[PDB]
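Colleague: Take this structure first; my questions come after.
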Amino acid sequence: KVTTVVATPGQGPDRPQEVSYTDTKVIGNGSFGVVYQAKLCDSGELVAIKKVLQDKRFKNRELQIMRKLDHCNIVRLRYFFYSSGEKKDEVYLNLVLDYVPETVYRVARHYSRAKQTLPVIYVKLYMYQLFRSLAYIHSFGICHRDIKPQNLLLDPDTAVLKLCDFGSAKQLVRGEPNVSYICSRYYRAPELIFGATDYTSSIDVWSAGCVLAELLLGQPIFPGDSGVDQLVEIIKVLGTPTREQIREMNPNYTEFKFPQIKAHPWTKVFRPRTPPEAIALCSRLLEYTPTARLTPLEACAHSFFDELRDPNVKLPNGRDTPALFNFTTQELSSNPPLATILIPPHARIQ
Amino acid sequence: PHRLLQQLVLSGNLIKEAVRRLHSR
Ligand SMILES: CC(=O)Nc1n[nH]c2nc(-c3ccc(O)c(O)c3)ccc12
């Protein structure tokens, strides 16, 4: 069956056009709605269609966010179209997104099943691209709130990583409360466990640190069996937070007395042959104090990514690395002078 | 469950209980 719809381009102009697609199949289902895979009739290009129930009287948070973003490390919104929801206010919003065949989750699972660690060059490549996508979204005040390997899409040949699923994302505004029960448990920042509602985009940096640690370990670093058990898992590594760290996580939370537990050494958390720069980076992301975590741009400039800035760098398959230095004024806005460190001499315009 | 965490947060007993659960196993 060939489906023809009138759809609006994702970036702009707001001028609708006929879009035809075929080979429709369900590739995901959840509370949010349904995700389909389809093929565009014009170009033969594969797309993902996310279908969500929408309130007519309200703007869709996910669409608003998606229409703003144009970055090589974020799944592009090609088109969007509305479909009839039967009920007066109920309509369905359909997001036509670029299809990406793999995930960091599946790639890491493959290596984990084979009892081998993902090669360090891919850990550098995937993590660097994730930090770039985070630097970009955070510059608009957008927090993803669901950073996990499953939401990190991969083109297996080019090693291009694209951040997906903006279903939990929100444009954070200081002084406007946010829900504390957010994120996929294993990747949930400790301030969220402590019930903070005044949190920042640094919760995504905690989650990025969890992804990194997982790529190094071959399993999640903090596999909590519940919300309370999630903190138990964190304490086994970080030890107990100090009175100052508690205040920094949630100033509305007070705990009179508690037994103090020392941190477990980072070098013992990981396997002996773990690259020390990867452990060092990880120690600067998985911090109780949210403001002490590296910003995504600071993480991109970390010495762990120095190999990516080498002019002679190549993928193990022999191909060139994807675009790594095409930074924009928007992406560099949090710290513009950092550009001269992030953009190596060989990458600069002739 | 989720009710337990909310209660621990409101009562200010979250760290004490997490430390107890660590030692319990
Ligand atoms: C197997 C697989 O994951 N395929 C996919 N290709 N592209 C995808 N895009 C999204 C997706 C959903 C919601 C968003 O807001 C978004 O930007 C992107 C989810 C899955 C895919």
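Going by Swiss-Prot, the residues shown for chain A are 36-385, listed in order.
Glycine residues also receive a Cβ, built from the backbone N, Cα and C atoms like all the rest.
Pasting the relevant annotations from Swiss-Prot:
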type	residues	note
ACT_SITE	A:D181	active site, proton acceptor
BINDING	A:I62, A:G63, A:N64, A:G65, A:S66, A:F67, A:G68, A:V69, A:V70, A:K85	ATP binding site
DOMAIN	A:56-340	domain 'Protein kinase'
MUTAGEN	A:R96 to A	Prevents the phosphorylation of phosphate-primed glycogen synthase
MUTAGEN	A:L128 to A	Abolishes activity toward AXIN1
Colleague: I'd like to know which of these recorded positions, A:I62, A:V70, A:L128, is least surrounded, judged by other CB atoms within 10 A.
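Modeller: Taking A:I62, A:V70, A:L128 as the recorded positions, the minimal 10 Å Cβ count falls on A:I62.
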Colleague: Which whole number of Å gives the largest C-alpha distance between any two of A:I62, A:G63, A:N64, A:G65, A:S66, A:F67, A:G68, A:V69, A:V70, A:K85, the residues noted as binding ATP?
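Modeller: Between the outermost Cα atoms of A:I62, A:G63, A:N64, A:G65, A:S66, A:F67, A:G68, A:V69, A:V70, A:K85, the distance is 14 Å.
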Colleague: Near chain B: which of the recorded positions A:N64, A:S66, A:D181 have their Cβ closer than 8 Å to one of its Cβ atoms?
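Modeller: Out of A:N64, A:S66, A:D181, none lie under 8 Å of chain B.
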Colleague: Hey, of the binding-site residues listed (A:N64, A:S66), which one tops the CB count within 10 A?
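Modeller: Per the Cβ count, the most surrounded site is A:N64.
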Colleague: Taking the recorded positions one at a time (A:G68, A:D181), which has its Cβ surrounded by the most other Cβ atoms within 10 Å?
Modeller: A:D181
Colleague: When DSSP is mapped onto helix/strand/coil, what comes out for the residue listed as 'active site, proton acceptor'?
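Modeller: Going by the DSSP assignment, the residue listed as 'active site, proton acceptor' belongs to neither helix nor strand, so it counts as coil.
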Colleague: If H, G and I count as helix, E and B as strand, and all else as coil, what does DSSP give for A:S66 (ATP binding site)?
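Modeller: Coil, per DSSP.
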